[PDB]
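Student: One structure is given below, represented as structure tokens, and several questions about it will come after.
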Amino acid sequence: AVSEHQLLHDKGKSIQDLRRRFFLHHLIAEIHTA
């Protein structure tokens, strides 16, 4: 049920989810230049 401001309000699309794409990648994948 997308909303109106959405899209214009990108903040909400698969960004909160792109995060869950990193979810484990973040808590289990990230080395500041060794």
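Chain A is numbered as in Swiss-Prot; the shown residues are, in order, 37-70.
Structure method, as recorded: solution NMR.
Placed from the backbone N, Cα and C atoms, the Cβ positions cover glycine too.
Okay, so Swiss-Prot annotates it like this:
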| type | residues | note |
| --- | --- | --- |
| MUTAGEN | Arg57 to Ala | Strongly reduced affinity for PTH1R |
| MUTAGEN | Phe59 to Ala | Reduced affinity for PTH1R |
| MUTAGEN | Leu60 to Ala or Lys | Strongly reduced affinity for PTH1R |
| MUTAGEN | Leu63 to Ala | Reduced affinity for PTH1R |
| MUTAGEN | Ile64 to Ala | Reduced affinity for PTH1R |
Student: Using Cβ atoms only, which residues of the same chain lie under 8 Å from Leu60 (mutagenesis position) while being at least 6 residues apart in sequence?
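Tutor: Counting only residues 6 or more apart in sequence, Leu60 (mutagenesis position) has no Cβ neighbour under 8 Å.
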Student: When DSSP states are folded down to helix, strand and coil, where does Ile64 (mutagenesis position) land?
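Tutor: Note: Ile64 (mutagenesis position) is coil by DSSP, not helix or strand.
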